[PDB]
Amino acid sequence: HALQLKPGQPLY
Amino acid sequence: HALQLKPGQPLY
Amino acid sequence: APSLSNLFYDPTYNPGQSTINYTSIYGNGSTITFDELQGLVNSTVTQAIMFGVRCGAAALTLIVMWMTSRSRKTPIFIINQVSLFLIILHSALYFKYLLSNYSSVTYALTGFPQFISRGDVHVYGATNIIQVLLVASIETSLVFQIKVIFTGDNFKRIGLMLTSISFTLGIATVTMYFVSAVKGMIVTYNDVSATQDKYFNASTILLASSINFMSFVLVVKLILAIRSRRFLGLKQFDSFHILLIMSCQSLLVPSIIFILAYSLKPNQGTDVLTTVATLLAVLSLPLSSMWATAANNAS
Amino acid sequence: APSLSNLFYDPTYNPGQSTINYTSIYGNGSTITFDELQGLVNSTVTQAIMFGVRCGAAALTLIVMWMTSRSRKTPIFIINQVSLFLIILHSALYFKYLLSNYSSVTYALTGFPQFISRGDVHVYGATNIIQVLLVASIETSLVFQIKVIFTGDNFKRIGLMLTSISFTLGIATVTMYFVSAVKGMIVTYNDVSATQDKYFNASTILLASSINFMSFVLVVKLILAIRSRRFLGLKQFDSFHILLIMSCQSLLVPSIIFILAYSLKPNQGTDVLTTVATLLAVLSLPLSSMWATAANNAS
Ligand SMILES: CC(C)CCC[C@@H](C)[C@H]1CC[C@H]2[C@@H]3CC=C4C[C@@H](OC(=O)CCC(=O)O)CC[C@]4(C)[C@H]3CC[C@]12C
Ligand SMILES: CC(C)CCC[C@@H](C)[C@H]1CC[C@H]2[C@@H]3CC=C4C[C@@H](OC(=O)CCC(=O)O)CC[C@]4(C)[C@H]3CC[C@]12C
Ligand SMILES: CC(C)CCC[C@@H](C)[C@H]1CC[C@H]2[C@@H]3CC=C4C[C@@H](OC(=O)CCC(=O)O)CC[C@]4(C)[C@H]3CC[C@]12C
Ligand SMILES: CC(C)CCC[C@@H](C)[C@H]1CC[C@H]2[C@@H]3CC=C4C[C@@H](OC(=O)CCC(=O)O)CC[C@]4(C)[C@H]3CC[C@]12C
Ligand SMILES: CC(C)CCC[C@@H](C)[C@H]1CC[C@H]2[C@@H]3CC=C4C[C@@H](OC(=O)CCC(=O)O)CC[C@]4(C)[C@H]3CC[C@]12C
Ligand SMILES: CC(C)CCC[C@@H](C)[C@H]1CC[C@H]2[C@@H]3CC=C4C[C@@H](OC(=O)CCC(=O)O)CC[C@]4(C)[C@H]3CC[C@]12C
Ligand SMILES: CC(C)CCC[C@@H](C)[C@H]1CC[C@H]2[C@@H]3CC=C4C[C@@H](OC(=O)CCC(=O)O)CC[C@]4(C)[C@H]3CC[C@]12C
Ligand SMILES: CC(C)CCC[C@@H](C)[C@H]1CC[C@H]2[C@@H]3CC=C4C[C@@H](OC(=O)CCC(=O)O)CC[C@]4(C)[C@H]3CC[C@]12C
Ligand SMILES: CC(C)CCC[C@@H](C)[C@H]1CC[C@H]2[C@@H]3CC=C4C[C@@H](OC(=O)CCC(=O)O)CC[C@]4(C)[C@H]3CC[C@]12C
Ligand SMILES: CC(C)CCC[C@@H](C)[C@H]1CC[C@H]2[C@@H]3CC=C4C[C@@H](OC(=O)CCC(=O)O)CC[C@]4(C)[C@H]3CC[C@]12C
Ligand SMILES: CC(C)CCC[C@@H](C)[C@H]1CC[C@H]2[C@@H]3CC=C4C[C@@H](OC(=O)CCC(=O)O)CC[C@]4(C)[C@H]3CC[C@]12C
Ligand SMILES: CC(C)CCC[C@@H](C)[C@H]1CC[C@H]2[C@@H]3CC=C4C[C@@H](OC(=O)CCC(=O)O)CC[C@]4(C)[C@H]3CC[C@]12C
Ligand SMILES: CC(C)CCC[C@@H](C)[C@H]1CC[C@H]2[C@@H]3CC=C4C[C@@H](OC(=O)CCC(=O)O)CC[C@]4(C)[C@H]3CC[C@]12C
Ligand SMILES: CC(C)CCC[C@@H](C)[C@H]1CC[C@H]2[C@@H]3CC=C4C[C@@H](OC(=O)CCC(=O)O)CC[C@]4(C)[C@H]3CC[C@]12C
Ligand SMILES: CC(C)CCC[C@@H](C)[C@H]1CC[C@H]2[C@@H]3CC=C4C[C@@H](OC(=O)CCC(=O)O)CC[C@]4(C)[C@H]3CC[C@]12C
Ligand SMILES: CC(C)CCC[C@@H](C)[C@H]1CC[C@H]2[C@@H]3CC=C4C[C@@H](OC(=O)CCC(=O)O)CC[C@]4(C)[C@H]3CC[C@]12C
Ligand SMILES: *[C@@H]1O[C@H](CO)[C@@H](O)[C@H](O)[C@H]1NC(C)=O
Ligand SMILES: *[C@@H]1O[C@H](CO)[C@@H](O)[C@H](O)[C@H]1NC(C)=O
Ligand SMILES: *[C@@H]1O[C@H](CO)[C@@H](O)[C@H](O)[C@H]1NC(C)=O
Ligand SMILES: *[C@@H]1O[C@H](CO)[C@@H](O)[C@H](O)[C@H]1NC(C)=O
C-alpha cells in the first residue's frame, strides 16, 4: 500500500 | 602513490 | 584516443537519454536509458547512508549508556541496552546484503536465477529473524514502562486496563511480524525471483499504533501532573513542560514521523521515513523511560 | 513475457561476463562487462557507508560533550567542539557530492563534458575548503595539548623545543593542504575532466607524522610518570597503565592505522583506512586532552 519490497530485500 | 582521486572527487 | 566523435562538439547533446543494449532472460534485445540505471543506483546509495548513520548512532549510544548510569541491574536498562545491540547486528547483516548479488545491477537488469547461490538466502533469513527479535524488545520495553507508570498509589481501574491493551498490541505486532517473516522465507526458498508483501505494511502500522499509544499515555500523565499540583498548594513546573513535550521525553517526534510515513503515497520518500522513525524510537526509549518512572506529586 | 530464451535453462551460464554496448565520446562502439560496472557501483556504495558512520558518530559526540562537561570556557574544549562540527559539514557536502552528476555511471562510462554544470564545481570548491579548515583545527588542538603538557614546573629545555617542532609540523601540514586545494581548483575550473593529484599523498603523510609525534610525546610523559614516582615514596599506578596505553588516552590506534594506510599498496583498502583514521583521531582528541592536562606527580 505504501511500502514495497524487492524479491531479495529483507525487512527493515 | 597510494591514494588516487577522481576528476570530480574532492579531498577527504 | 584514436579520434573523437562529432557529438563532443554539440552543446545541446544530452547524455542520459542515450540507449544501453543488453541480453536478458527475454533474449539479446533488452534496452534501457542511463537515467533509469542511475535511478536504480541512487536508491542503493540512499539506503546505505541511513544504515551507516544507524550503526554509528547505536554504537555510540550503547557505550555512553554503559558509562553514564547510576542505577544498573534494572530490567528497563537491560532491555534498552540489548535493543541498541540488535540495531547494530541488523545494520551489519544489511551491509552484508547491500554488497551481495541480490542487490546487484546484474540481477536487476538480467533476471537470471543462476546468479543467486545458497548463502544469499540464508542472510535474508537471518536478517528477517533479527528484525522480529528487535520488534519484540521494543514492545517489551514499552509494556514495562506502562507497567511502571500507573501501578502504585494511583487508581487501579485505568492502570490495570492500559497494561492489558498494551500487552495486546505488543503481542499482536510480534505475531504479525513472525507470520510475515515465516511466509516470506517459504516463498523465497521456493523461488528466488518471487515476492510476498502484504503483511509488512500492516506490521508497520501496528508498531506505529503502539508507539502512538505510549505517546498518548505520557501526555495523559503530564496533564494529570499539571492538574494534581494545582489542587494542592505545591509549586508548579517553571519551564519543565517545554522540555518534556518538545524534547523526546514523550515520543511525539517518532509518532509524527510514523503518521506521515504511511499516510503519504510512496513517491514522497515513504521508505526514508520509517527507517528514520525506528531509529528515533529506539534512541528515544532511554528518554521516555526516565519520565515514566518519576514521582507524580511527591517532588 | 512473450518467450523465455534458451539460456534460462543453462545451469553453467554466467551473467557478469556478458557484454554491454554503449556510445561514448569515442563513438557508438564502447563495450563493458557487468563486473566492471558493478565494481564501479560497489565503490560508491562503500564510500557512502563510511561517511554516514562519520556523520552519526560526530553528531552524537557533539551533543554528549555539550552535556557531560564540568569545566567549559577552555580553548581546548571549543576547538574539540568545532572539529566535530566541521566533520558533520564535510559529510553533508559529500552526500551532496555522492548524488550528483560528477559521481554518476553516465559520466564515468560516457565522458561527455555537457553533463557537468556550474554548481557541481562550486561544491567541489567548498568541500576542498572545509577539508583544510578541519586540518587546521586538528593541528591547533595538538599544539595546545603539547603547549599544556610540558609547560610548568618541568624542565624548560625539552618543553620549549617540542612546541617548536609541533608548531612547525602543523603550519607545514596546513600550508601543503592549502596549496593542493588551490591548484586542484585552478585545474578543475580550467577543465572538468582533468585531475591534479601529487600533493594529496604528502599532506596525508604529514598529518600522520604530526599524530605520530603526539603519540610519542604522550608515551614519553607516561614513562616519565612511572619513573618519577618510584624515585619518591609515593604509590604507583595499580591498573592505570593498561587504560592509558590500550584505550586511546594516547593516540596509538589512529597512529597504527595511519602507518598501515600509506605503507600498504592501494589494492588492500588503503582508501578505507585513512577515512577511518581521521574519524578516530577527531574522536580521540577529547580522550588525549584529559591525560595531557593531568598532574604528573602531585596526585
Ligand atoms: C531522537 C533524539 C532525542 C535522539 C538523540 C540522541 C540520544 C540517544 C542522546 C542525545 C543526548 C543524550 C543524553 C545526554 C545526557 C544525558 C545525561 C546523563 O546523566 C547522567 O549521567 C546522570 C547523572 C546523575 O544521575 O546524577 C545520562 C544520559 C543522557 C540522558 C543522554 C542519553 C542519550 C541521549 C538522549
Ligand atoms: C543476543 C542476546 C541473546 C545476547 C545479547 C548480549 C548479552 C550476552 C548481554 C547484553 C546486555 C548484557 C547485560 C547488561 C548489563 C548487565 C548488568 C551487570 O550488572 C553488574 O553486576 C555490574 C554493574 C553493577 O555493579 O551494577 C551484570 C551483567 C548484565 C546483566 C549484562 C549481562 C550480559 C548481557 C545480557
Ligand atoms: C554485532 C557484532 C557482534 C558484529 C556482528 C558481525 C556479523 C553480523 C558478521 C561478522 C562475520 C560475518 C560472516 C563472515 C563470513 C561469512 C561467509 C559468507 O560466505 C559467502 O557465501 C559469501 C562470500 C563468498 O562468496 O565466499 C557468508 C556470510 C558470512 C557467514 C558472514 C555473516 C555475517 C557475520 C557473522
Ligand atoms: C561497538 C562498535 C565499536 C562496533 C564494534 C564491532 C565491529 C568490530 C564490527 C561491527 C560491524 C562490522 C562490519 C560489518 C560488515 C562488514 C562487511 C564484511 O564484508 C564482507 O566480507 C562481505 C561483503 C563484501 O565485502 O563483498 C567485512 C567485515 C565488515 C567490514 C565488519 C567488520 C567488523 C565490524 C566493523
Ligand atoms: C551477534 C551474536 C549474538 C552472534 C550472532 C551472529 C549471527 C548473525 C551469525 C553467527 C553464525 C552465522 C551463521 C554461520 C554459518 C552460516 C552458513 C552459511 O552457509 C552458506 O551458504 C555459506 C558458506 C558455504 O558456502 O558453505 C550461511 C550463513 C550462516 C547461516 C551464518 C548466518 C549468520 C550467523 C547466524
Ligand atoms: C486501541 C487503540 C490504540 C486503537 C488501535 C487501532 C488498531 C489496533 C487498528 C484500528 C484499525 C486497524 C487497521 C484497519 C485496516 C487495515 C488495513 C489492512 O490492509 C491490509 O494491508 C491487509 C488486507 C490486504 O491485503 O488488502 C491491514 C490492517 C489494517 C492497517 C488495520 C491495522 C490495525 C488497526 C490500525
Ligand atoms: C489512540 C490514538 C493515538 C489513535 C491510535 C490509532 C490510530 C493510529 C489508527 C486507528 C485506525 C487507523 C486507520 C485505519 C485505516 C486506515 C486506512 C488506510 O488506507 C486507506 O484506506 C487510505 C486511503 C484512502 O482510501 O483514501 C490507511 C491507514 C488508516 C488511515 C489507519 C491510520 C492509523 C489509524 C488512525
Ligand atoms: C530531533 C531531531 C531528530 C530533528 C531532526 C530533523 C528531522 C526530523 C528532519 C531533518 C531532515 C528531514 C528529512 C529531509 C528529507 C526528506 C525526504 C522527503 O522525501 C521527499 O519527498 C523528497 C525526496 C524524494 O522522495 O525524492 C521525505 C522526508 C525526509 C526523509 C525528511 C524527514 C525529516 C528529517 C529527517
Ligand atoms: C544531529 C542533528 C541535530 C543534525 C541537524 C542537521 C540536519 C537537519 C541536517 C544535517 C545533514 C542534512 C542533510 C544533508 C544532505 C541532504 C541531501 C539533500 O539532497 C539534495 O537535495 C541534493 C541531491 C539531489 O538533489 O540529488 C537533501 C537534504 C539533506 C537530506 C539534508 C537534510 C538536513 C540534514 C539532515
Ligand atoms: C553552518 C555554517 C558554517 C554555515 C554554512 C554555510 C554553507 C552551507 C554555505 C556557505 C556558502 C555556500 C555556497 C555558496 C555558493 C554556492 C554556489 C551555488 O551555485 C549555483 O549553482 C547557484 C546559482 C548560480 O549562481 O548560478 C551553489 C551553492 C553553493 C556551492 C553554496 C553551498 C552552501 C554553502 C557552502
Ligand atoms: C551543517 C548544518 C548546520 C547545515 C547543513 C546545510 C547544507 C546541507 C545545505 C545548506 C545550503 C545548501 C545548498 C544551497 C544551494 C544549493 C544549490 C542547488 O542548485 C544548484 O546547484 C544549481 C542548479 C544545478 O545543479 O545545475 C543544489 C543544492 C545546493 C548546493 C544546496 C545543498 C545543501 C546545502 C549545502
Ligand atoms: C564555513 C562557511 C562560512 C564557508 C566558508 C568558505 C566560503 C566563504 C568559500 C568556500 C568556497 C568558496 C567559493 C569557491 C569558488 C567560487 C567561484 C568563484 O568564481 C570566480 O571567481 C570566477 C569563476 C569563473 O568565471 O570561472 C567566485 C567565488 C566562489 C563562489 C567562492 C566563494 C566563497 C566560498 C563559498
Ligand atoms: C576560507 C579561506 C580558506 C579563504 C578562502 C578564499 C576563497 C574565496 C578563494 C581562495 C582560492 C580562490 C580560487 C583560486 C583560483 C581560482 C581560479 C580563477 O581562474 C579561473 O578559474 C579562470 C582562469 C583559468 O584558470 O584559466 C578563478 C577564481 C578561483 C576559482 C578562486 C576563487 C576564490 C577562492 C576560492
Ligand atoms: C617528524 C619530523 C622529524 C619531520 C620529519 C620529516 C618528514 C615528515 C618528511 C621529510 C621528507 C618527506 C618526504 C619527501 C618526499 C616525499 C615524496 C612524495 O612523493 C609522492 O608520492 C608524491 C607524488 C605522487 O603522488 O606520486 C611523497 C611524500 C614524501 C615521501 C615525503 C614524506 C614526508 C617526509 C618524510
Ligand atoms: C615516532 C616519530 C618520532 C616518527 C616521526 C618520523 C616519521 C613520521 C617519518 C620518518 C621516516 C618517514 C618515512 C620515510 C619514507 C617513506 C617511504 C615512502 O614511500 C616509498 O618510497 C616506498 C613505498 C612502498 O614501500 O610501498 C612513503 C613515506 C615513508 C613511509 C615515510 C613516512 C613518514 C616517516 C615514517
Ligand atoms: C578503535 C577501536 C574501537 C577498534 C576499532 C576496530 C577497527 C580498527 C577495525 C575493525 C574493523 C576493521 C576493518 C575490517 C575490514 C577491512 C577491509 C580490508 O580490506 C582488504 O584488505 C581487502 C579489500 C580491499 O582491498 O578493500 C581493509 C581493512 C578493513 C577496512 C579493516 C580496518 C580496521 C577496522 C576498521
Ligand atoms: C541497440 O538497440 C537499438 C534499438 O533500440 C538499436 O537501434 C541499436 O542498433 C542497438 N545497438 C547499439 C550499439 O546501440
Ligand atoms: C541475438 O540472438 C540471435 C538468436 O540467437 C542470434 O542469431 C544473434 O547472433 C544475436 N545478435 C543479433 C545482433 O541479432
Ligand atoms: C555489441 O558489441 C559490438 C559493437 O558493435 C557488436 O559487434 C555487437 O553485435 C553488439 N552486441 C549487441 C547485442 O548489440
Ligand atoms: C554507429 O555510428 C555510425 C556512424 O555514424 C552510424 O552510421 C551507425 O548508424 C551507428 N550504429 C551502428 C549499429 O553501426
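Residues 5-303, in that order, are what chain C shows, numbered as in Swiss-Prot.
Header says: electron microscopy, 2.7 Å.
From the backbone N, Cα and C atoms, a Cβ is placed for every residue, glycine too.
Quoted from Swiss-Prot, the note attached to the natural variant C:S34 to T states: In strain: CLIB 95, CLIB 219, CLIB 382, CLIB 388, CLIB 556, CLIB 630, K1, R12, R13, YIIc12 and YIIc17. Classification of C:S34 (variant position) by DSSP places it within a strand. Counting only same-chain residues six or more apart in sequence, the Cβ atoms lying under 8 angstroms from the Cβ of C:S34 (variant position) belong to C:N25, C:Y26, C:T27, C:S28, C:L113, C:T114.
In the three-state DSSP assignment, the secondary structure recorded for C:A176 (variant position) is helix. Here the Cβ of C:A176 (variant position) has 15 other Cβ atoms within 10 Å, regardless of which shown protein chain they belong to. Under its natural variant annotations, Swiss-Prot gives C:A176 to T the following note: In strain: CLIB 95, CLIB 382, CLIB 388, CLIB 556, CLIB 630, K1, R12, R13, YIIc12 and YIIc17.
For the natural variant C:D201 to G, Swiss-Prot gives this note: In strain: CLIB 95, CLIB 219, CLIB 382, CLIB 388, CLIB 556, CLIB 630, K1, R12, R13, YIIc12 and YIIc17. The structure shown keeps the original residue. Around C:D201 (variant position), taking its Cβ as the centre, 17 other Cβ atoms fall within 10 Å, counting all chains. Under the DSSP three-state reduction, C:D201 (variant position) is assigned to coil, being neither helix nor strand.
C:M294 (variant position) counts 10 other C-beta atoms within 10 Å of its own C-beta, drawing on all protein chains shown. What Swiss-Prot notes for the natural variant C:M294 to I is this: In strain: CLIB 630 haplotype Ha2.
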Rounded to a whole number of Å, the separation of the Cα atoms of C:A176 (variant position) and C:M294 (variant position) comes to 26
Which of the variant positions C:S34, C:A176, C:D201, C:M294 have a Cβ lying under 8 Å from any Cβ of chain A? C:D201
From the Cα of C:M294 (variant position) across to the Cα of C:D201 (variant position), what is the distance in angstrom? 37
